[PDB]
Amino acid sequence: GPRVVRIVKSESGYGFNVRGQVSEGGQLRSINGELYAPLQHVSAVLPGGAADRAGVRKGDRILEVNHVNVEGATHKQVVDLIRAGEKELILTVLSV
Amino acid sequence: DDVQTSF
């Protein structure tokens, strides 16, 4: 099931990478029996960073950023939403 | 394609 993680930004950042489609049109994928449009995913977590300590895990598939749905979004759309957090980030994710 | 960004 989707879970919600709060990450407070440190002076060095959030400590995670996001990878996903540049443009819309990617393949659909079934997760936990539910069909989803393409989801950007957490591709790396800095050990001991803010995201790591908050419980973000590698492979986490991002459904929402600050309660804005990003299912099927472009990479730039997700990047821009994360940067608009400005010292706090709420991720709704589907972990592997 | 797939692209990556660091936060």
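Going by Swiss-Prot, the residues shown for chain A are 40-135, listed in order.
Recorded method is X-ray crystallography, 1.3 Å.
Placement of Cβ uses the backbone N, Cα and C atoms for every residue, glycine included.
Listed in Swiss-Prot:
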MUTAGEN   A:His114 to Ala  Abolishes interaction with ADRB2, sorting and recycling of ADRB2
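In the three-state DSSP assignment, the secondary structure recorded for A:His114 (mutagenesis position) is helix. Cβ-based neighbour count (10 Å, all protein chains) for A:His114 (mutagenesis position) stands at 21.
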